[PDB]
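Engineer: Here you go, one structure.
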There are 2 protein chains.
Amino acid sequence: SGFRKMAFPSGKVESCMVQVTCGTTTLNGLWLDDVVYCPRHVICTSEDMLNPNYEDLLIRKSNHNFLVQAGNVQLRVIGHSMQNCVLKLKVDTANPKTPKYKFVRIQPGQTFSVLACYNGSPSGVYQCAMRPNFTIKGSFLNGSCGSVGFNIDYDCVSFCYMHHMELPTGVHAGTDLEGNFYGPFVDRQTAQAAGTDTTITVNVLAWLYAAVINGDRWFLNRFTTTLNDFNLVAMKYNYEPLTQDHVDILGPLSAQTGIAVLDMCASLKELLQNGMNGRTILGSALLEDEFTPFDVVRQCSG
Amino acid sequence: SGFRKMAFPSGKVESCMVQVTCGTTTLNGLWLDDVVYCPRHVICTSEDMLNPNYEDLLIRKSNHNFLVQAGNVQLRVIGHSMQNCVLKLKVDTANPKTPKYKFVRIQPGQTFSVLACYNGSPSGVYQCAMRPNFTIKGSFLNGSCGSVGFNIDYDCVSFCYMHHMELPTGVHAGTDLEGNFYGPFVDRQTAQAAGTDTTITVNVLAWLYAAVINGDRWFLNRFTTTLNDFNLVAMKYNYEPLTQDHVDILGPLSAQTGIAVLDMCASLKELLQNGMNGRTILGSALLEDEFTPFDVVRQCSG
Ligand SMILES: *C(=N)[C@H](C[C@@H]1CCNC1=O)NC(=O)[C@@H]1[C@@H]2[C@H](CN1C(=O)[C@@H](NC(=O)C(F)(F)F)C(C)(C)C)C2(C)C
Ligand SMILES: *C(=N)[C@H](C[C@@H]1CCNC1=O)NC(=O)[C@@H]1[C@@H]2[C@H](CN1C(=O)[C@@H](NC(=O)C(F)(F)F)C(C)(C)C)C2(C)C
């Protein structure tokens, strides 16, 4: 028993983290096969970041302007290209520890582990949910750019995120491994707004199933609701509307506990309408939406 | 910016996890040099665990009764011995990926990362604090025993915990790597009481400094308190008394923010007597005590 926010084991990804330096700017890079991926703003000075012309800035850089280090080994840069907001540096050595991998673009509501790195050295791991407004609540200091987000399915590493910046609100933004930002953000030091956010309804329900599995049942009630009635309440409390596809995704948890999705929706409706009134669920005084149904099943089975 | 509960990168420990089977019972083992460390109840059947005589049970086992698998490779056991609640299996092969390590006994209030494992295979990583009543709030299912807790200091892994059992309150209990239980617990399937817990005062203070560093200041003011007067209030709210040694440990965070320890104590004393009043601190409606002063320094400057 016990339910905790858990990251994937990071060993496979630690073996791909390298340090990338261009002039006086140092950040992290991801070394897969003979290519090192990193944020393109590695070519910027602090002054350039206010209004960069990346195309012109890169034209002034040669392969020798990029120093890539894996541990204490210099990887010779023999080619460079920019794809969206990502810089791809071709190096003279293939990473011998390149795991089986894919580059994926995750959907809002989905989770991933972030291996926070500085100077190409991993310092910590934590889980993030991609908010409906395409931001994440991370922990990133100066030099953390190039740190990656990923999921592991047995032996294959699905890289989904690369860290690029922090918004005025304190939340974080980045790209997929093709260098396309999640959200409307740009890699320029200028105030940018993330949209109004919403609560990930299906994740709240998955977390209530995790709570019941752990013996936290005080919120269970003898009522059942309907999908349409629950959606009237959801809109008022800024919760995403529940769809039949989300009800289907909750199937395995509903089956493991013998608690119907609409029985659990009546618990959620009551929690929203009356408030939690200082009470707790799985140690939390708030309804948590950062766990997917797959995260809950993965943890409740092994 | 940002503050997140973060585990150490797990790669160095993943390379040490093995599967240990004895008869019908399978759990995890930790492979360092030519020794495999695992919980001694691997020699128990379900009925044996009710009231085991471990010495008698171990007499009945030989080296060939222990099946040890590192991935898809069997490691031959050539010696065995029991040290407290841990079984030490000498194997014919030294782990070629043994990191630089040490075995440490952690103090209550300190934190460590847990690499949760099943059948010798890592599944996830999360941070735990050793509660003042010597329990941890983890996530462990059947077969999780033998999973270890650790801290990493640059290249050295300090192993401090090995999982053995779950208590009636849903909390977890285990030993150091020498097999000595943390707390008054025994490796027997019998009802066992964990003592009354207390809040780790120095850790709440460290987290309040992390909140200030991240922009929260509503709880700050010019009021102060003596070390003695704060302790009179702390005792009422089941918080540990704050000592001058704890005040000294908070010194680096106090210097960084320019907020004296007793000034933060006055804010904490105020937060306990007056409540938060609908507000949050670092995305939480409750005061958190699972971050040490070192955990905060690591993220809020490191
Ligand atoms: C990469 N190493 C850092 C990570 C930042 C540092 C503090 N917390 C983080 O997540 N990325 C940057 O410094 C990027 C970089 C220029 C400016 N920058 C920012 O994150 C800035 N934010 C923005 O300009 C904004 F609002 F648009 F997101 C900063 C004010 C420094 C936090 C570029 C090229 C985006
Ligand atoms: C080792 N793989 C498991 C881990 C347990 C399984 C469920 N959650 C866990 O963390 N350890 C055990 O099953 C140990 C083992 C016998 C009984 N046991 C327990 O944890 C039981 N608890 C106790 O009897 C108690 F309360 F005293 F701690 C159980 C009821 C199965 C949760 C031995 C030898 C201690």
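Here Swiss-Prot sets the residue numbers for chain A, with the shown residues being 3264-3565 in order.
Quick check of the header: X-ray crystallography, 1.7 Å.
Just so you know, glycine gets a Cβ as well, placed from its N, Cα and C.
I grabbed these lines from Swiss-Prot:
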- A:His3304: active site, for 3CL-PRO activity (ACT_SITE)
- A:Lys3353 to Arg: In strain: Beta/B.1.351 (VARIANT)
- A:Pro3395 to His: In strain: Omicron/BA.1, Omicron/BA.2, Omicron/BA.2.12.1, Omicron/BA.2.75, Omicron/BA.4, Omicron/BA.5, Omicron/BQ.1.1, Omicron/XBB.1.5, Omicron/EG.5.1 (VARIANT)
- A:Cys3408: active site, for 3CL-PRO activity (ACT_SITE)
- A:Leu3468 to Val: In strain: Zeta/P.2 (VARIANT)
Engineer: Through the lens of DSSP with three states only, how would you label A:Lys3353 (variant position)?
Structural biologist: strand
Engineer: So which of the recorded positions A:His3304, A:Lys3353, A:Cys3408 sit close to ligand 1, that is, with a CB under 6 Å from an atom of it?
Structural biologist: A:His3304, A:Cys3408
Engineer: Mind giving me a neighbour count for A:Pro3395 (variant position)? Other Cβ atoms within 10 Å of its Cβ, every protein chain shown.
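Structural biologist: Counting Cβ neighbours of A:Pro3395 (variant position) within 10 Å gives 17.
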Engineer: Could you measure between A:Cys3408 (active site, for 3CL-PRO activity) and A:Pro3395 (variant position) for me? Cα positions, answer in whole angstrom.
Structural biologist: 22
Engineer: I'm trying to understand the geometry here, so how far is the Cα atom of A:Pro3395 (variant position) from the Cα atom of A:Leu3468 (variant position), in Å to the nearest whole number?
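Structural biologist: Counting only the Cα atoms, the answer is 16 Å.
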Engineer: Quick check for the class: what is the C-alpha distance, in angstrom and rounded, between A:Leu3468 (variant position) and A:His3304 (active site, for 3CL-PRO activity)?
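Structural biologist: That comes out at 40 Å between the alpha carbons.
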Engineer: Drop a 10 Å sphere on every Cβ of the recorded positions A:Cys3408, A:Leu3468 and tell me which sphere holds the fewest other Cβ atoms.
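Structural biologist: Each of the recorded positions A:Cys3408, A:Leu3468 was scored by Cβ atoms within 10 Å; lowest is A:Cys3408.
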Engineer: What count of other C-beta atoms do you get within 10 angstroms of the C-beta of A:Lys3353 (variant position), across all chains shown?
Structural biologist: 16
Engineer: Does anything in the same chain, at least 6 positions from A:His3304 (active site, for 3CL-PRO activity), have a Cβ under 8 Å from its Cβ, and if so what?
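Structural biologist: Long-range Cβ contacts: A:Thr3288, A:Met3312, A:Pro3315, A:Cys3348, A:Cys3408, A:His3427, A:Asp3450.
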Engineer: May I ask you to report the DSSP-based helix, strand or coil state of A:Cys3408 (active site, for 3CL-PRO activity)?
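Structural biologist: Coil, per DSSP.
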Engineer: Look up A:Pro3395 (variant position) in the DSSP assignment and reduce it to helix, strand or coil.
Structural biologist: coil
